Amino acid sequence: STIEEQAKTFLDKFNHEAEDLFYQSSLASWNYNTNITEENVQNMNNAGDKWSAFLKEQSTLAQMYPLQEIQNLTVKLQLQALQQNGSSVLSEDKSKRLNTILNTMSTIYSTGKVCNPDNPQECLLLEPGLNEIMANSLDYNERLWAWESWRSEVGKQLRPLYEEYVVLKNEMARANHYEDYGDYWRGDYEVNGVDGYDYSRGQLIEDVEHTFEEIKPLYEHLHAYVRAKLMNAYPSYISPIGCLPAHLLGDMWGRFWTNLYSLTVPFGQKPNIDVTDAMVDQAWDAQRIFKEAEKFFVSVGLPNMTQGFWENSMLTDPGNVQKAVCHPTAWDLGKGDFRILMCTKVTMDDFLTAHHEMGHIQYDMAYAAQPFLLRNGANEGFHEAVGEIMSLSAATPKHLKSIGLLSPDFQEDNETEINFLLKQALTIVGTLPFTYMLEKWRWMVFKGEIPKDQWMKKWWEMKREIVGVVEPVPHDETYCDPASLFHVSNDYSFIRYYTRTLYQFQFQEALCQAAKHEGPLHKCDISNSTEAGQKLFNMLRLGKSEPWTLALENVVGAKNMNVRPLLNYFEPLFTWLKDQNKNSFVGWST
Amino acid sequence: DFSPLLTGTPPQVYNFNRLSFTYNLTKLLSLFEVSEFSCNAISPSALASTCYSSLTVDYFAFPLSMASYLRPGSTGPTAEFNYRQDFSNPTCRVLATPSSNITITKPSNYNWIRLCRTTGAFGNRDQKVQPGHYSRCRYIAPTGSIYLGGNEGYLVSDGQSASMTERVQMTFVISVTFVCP
Ligand SMILES: CC(=O)N[C@@H]1[C@@H](O)[C@H](O)[C@@H](CO)O[C@H]1O
Ligand SMILES: CC(=O)N[C@@H]1[C@@H](O)[C@H](O)[C@@H](CO)O[C@H]1O
Ligand SMILES: CC(=O)N[C@@H]1[C@@H](O)[C@H](O)[C@@H](CO)O[C@H]1O
Ligand SMILES: CC(=O)N[C@@H]1[C@@H](O)[C@H](O)[C@@H](CO)O[C@H]1O
Ligand SMILES: CC(=O)N[C@@H]1[C@@H](O)[C@H](O)[C@@H](CO)O[C@H]1O
Ligand SMILES: CC(=O)N[C@@H]1[C@@H](O)[C@H](O)[C@@H](CO)O[C@H]1O
């Protein structure tokens, strides 16, 4: 009759009724994605509606049991996630308005359309129209056009909608006992009630700022190197001591600098490692690639893939017999069902993607014994960080020399090491200032520190200061440049891509140290190292049952996010970048 | 006498019937269309030409297309929740189909426990099958649930079905201990 017992039996009933419904929804969605028809999509919507109705009904029923009386950590943690009202706090009119605003914003982003008056029938959309211009073109005027058109035809029309969305989201968050929507988003990293492991919502801002301050020298050197290299491609468009134009960053928003590798390659004579030809000549199908990934994970010490994974998951494109959305995804359907959905081709990128998605499934099989609400990563960045460390070791030439995909006489010298490190830093280091900037802007736009008449001024001031990126053409206050990004206009937190990048090298340093690896950290594979697999599994198996600080300490020995493992990874490149920037200016002038 | 093996409706894998004998295997396997004959720690020639302290033949109905789950070393759903081969003594797993000239009863379809776990407020504990024993979900198979009560919570059994072919496909797991021919 105790409140504890009532909460325990309520959670028993909820978990009994939620494993079946979630599995049904996952099966319907998987049947839709694998084979798109009109019946399958309708079944998917019916299953999703049923699951959402059950979730709402159980969430309203969950408020009967107070948190302060429950003593068990598992019961308390399930109840915490169960009583998050969210949009249900707002009135029916407010909830409908917010959902409509989100729907129109998402549709505007998805159907973004651009065409010059010269050809109204030759219109270009974002995917793959303007993406190709922003990723492959080398014309300053063409990229400037593709940038301004996308930010003035789509971003200009999301501005009032985004303002109303911000107002409604702040209303919902403050009515839900949060300071604003940014505080609600930061609530993922909050830990309370655990001695020595507590984490505050406002502590995340300070930690992110401190880690970025520690990152800043390496990013500044990389930015100076990239600016110097781009000066040879756009002689009369980049100043030596100035910022970088936003449209010359390899993609639409400058999120990643991956497509700048061709211009900024350190040693172009020496080619990078690509084992695609080796698997073409060795007749490596999708099954062989995924079995090699499974062998890697077994050698680490983790379990092999389930039998149902090898029969229920399709790894090749089925052809025209059934249309399939085969963006590479891992699927924890629930009830012990794990499936990878991707169109695997014979390519090193698909070879590393197999390891990446195999590592997402391993986390799910690790925490499959947890309650439904606790079956997730320790925080929002743990899952993708765990996925991203499996491709770090897979791409290592030692791993490629052990599976026969690379010649045993291949000469791994300092030039190839620097090329690989520069390629890694273009995608990894170059996205950290962007992510931190975007999240800071959103955080203190939600906080009300930036008035709606200062949104575009403050955003571009952040771009020049934090990121060292200058707008090609001034923008007044009808544009919404942040809304031009998928995550901003589709209501997705962006800090998960910062902490992950700091977690990913924290695990890799911790695992490699457990693997007794000697030498540079970037040349490390955790293959045949059970001592690292055990440390990884001891965190993976927890799920959300333990605080993310405790889960972090279980592997890295530290309770907090750290950057020294990240800077140790790029240590060979940092010295080379510093030597290469002796005759150039490091830093940008605003 | 292997008459009950050949007479009567074959049970589902979760409800397999074990026949222990304490013989002429050439005749017994002659009227089954043996598709796979996987003998572990014993030759396929010596099983019918050796005296045994005790002989056990576990027989049940299971589709040939799903036989990969009953193979040794298989893990996950449908692989550890219906039947587990006992490798303590030498074994012989035979996936066969009775011949046309012999009449066998045809059940409704193929039924098995995809997953028999124990869900509740503290997680989901999988109730895997011990070698030679049952799934603890045998009486609620293929799909069902009961309330054990307490920390365990609900005993959830998730099943699967397959449209059975024109003739039943049956699995025989023969185990011997160290019964003369
Ligand atoms: C080739 C094939 O077997 N397709 C099946 C079939 O039930 C149907 O064509 C459709 C649903 O109506 O999609 C799948 O479920
Ligand atoms: C435990 C708790 O904080 N519940 C709140 C409270 O505002 C109220 O009990 C109800 C709204 O009517 O649901 C939640 O919003
Ligand atoms: C991690 C944890 O809190 N466990 C407790 C503990 O009392 C026990 O392990 C079990 C009940 O027997 O479940 C919870 O109540
Ligand atoms: C990013 C980039 O410019 N890549 C170029 C491009 O011509 C193409 O993507 C490919 C050729 O097949 O490789 C490089 O030559
Ligand atoms: C990464 C590693 O050390 N692998 C070793 C190596 O001898 C080989 O790649 C293979 C032999 O089958 O497996 C392990 O013994
Ligand atoms: C590559 C791989 O995972 N093999 C597994 C492993 O448990 C073991 O090698 C053997 C069992 O005897 O067969 C499979 O079950």
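Residue numbering in chain A adheres to Swiss-Prot, whereby the residues present occupy positions 19-608 in order.
Note: Cβ is positioned from N, Cα and C throughout, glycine not excepted.
What Swiss-Prot lists as active site, proton acceptor is A:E375. The annotation chloride binding site is assigned in Swiss-Prot to A:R169, A:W477, A:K481. Annotated Zn(2+) binding site per Swiss-Prot: A:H374, A:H378, A:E402, in sequence order, evidence recorded as experimental evidence. Summarising the annotation, Swiss-Prot assigns domain 'Peptidase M2' to A:19-607 and lists sequence analysis as the type of evidence. Under its mutagenesis entries, Swiss-Prot includes A:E110 to P with the note: No effect on interaction with SARS-CoV spike glycoprotein. Listed in Swiss-Prot as a mutagenesis experiment, A:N330 to Y is described as follows: Increases slightly the interaction with RBD domain of SARS-CoV-2 spike protein. In sACE2.v2.2; increases interaction with RBD domain of SARS-CoV-2 spike protein; when associated with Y-27 and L-386. Among the mutagenesis results in Swiss-Prot, A:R357 to A has the note: Strongly inhibits interaction with SARS-CoV spike glycoprotein. The residue drawn here is the original one. Annotation of the published mutagenesis A:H505 to A in Swiss-Prot: Complete loss of enzyme activity; the original residue is retained in the structure shown. Swiss-Prot lists A:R518 to G among its mutagenesis entries, and the accompanying note reads: Increases very slightly the interaction with RBD domain of SARS-CoV-2 spike protein.
Structure with Swiss-Prot features highlighted.
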residue : record                : Cβ neighbours (10 Å)
A:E110  : mutagenesis position  : 8
A:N330  : mutagenesis position  : 17
A:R357  : mutagenesis position  : 22
A:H374  : Zn(2+) binding site   : 22
A:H378  : Zn(2+) binding site   : 22
A:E402  : Zn(2+) binding site   : 20
A:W477  : chloride binding site : 21
A:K481  : chloride binding site : 24
A:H505  : mutagenesis position  : 17
A:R518  : mutagenesis position  : 21
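Of the chain residues outside the chloride site list A:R169, A:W477, A:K481, A:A264, A:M474, A:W478, A:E489, A:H493, A:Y497, A:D499, A:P500 have their Cβ within 8 Å of the site's Cβ mean position. Annotation for A:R169 (chloride binding site): spatial neighbours A:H493, A:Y497, A:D499, A:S502, criterion Cβ-Cβ under 8 Å with sequence separation of six or more. Residues listed for chloride, A:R169, A:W477, A:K481, cover a largest CA to CA span of 15 Å.
Cα of A:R357 (mutagenesis position) to Cα of the residue listed as 'active site, proton acceptor': a span of 10 Å.
Nearest neighbour of A:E375 (active site, proton acceptor) by Cα distance, taken over the recorded positions A:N330, A:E402, A:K481, A:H505: A:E402. The Cα atom of A:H374 (Zn(2+) binding site) lies nearest to that of A:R518, taking the recorded positions A:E110, A:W477, A:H505, A:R518 as the candidates. With respect to A:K481 (chloride binding site), the closest of these recorded positions in Cα terms is A:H505, chosen from A:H378, A:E402, A:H505.
A 10 Å radius around the C-alpha of A:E402 (Zn(2+) binding site) takes in these recorded positions out of A:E110, A:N330, A:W477, A:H505, A:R518, in sequence order: A:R518. Its Cβ taken as reference, A:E375 (active site, proton acceptor) is surrounded by 23 other Cβ atoms within 10 Å in the chains shown.
Checking each of the recorded positions A:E110, A:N330, A:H378, A:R518 against A:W477 (chloride binding site) by C-alpha distance, the shortest gap belongs to A:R518. Take the Cα of A:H378 (Zn(2+) binding site) and measure to each of the mutagenesis positions A:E110, A:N330, A:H505, A:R518: the nearest one is A:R518. The CA atom of A:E110 (mutagenesis position) is located 26 Å away from the CA atom of A:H505 (mutagenesis position). Across the structure, A:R518 (mutagenesis position) and A:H505 (mutagenesis position) place their CA atoms 16 angstrom apart.
A Cβ within 8 Å of the Cβ centre of A:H374, A:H378, A:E402, the residues given for Zn(2+), is found for these other residues of the same chain: A:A348, A:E375, A:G377, A:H401, A:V404, A:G405, A:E406, A:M408. In this structure, the CA atom of A:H505 (mutagenesis position) is 31 Å away from the CA atom of A:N330 (mutagenesis position).
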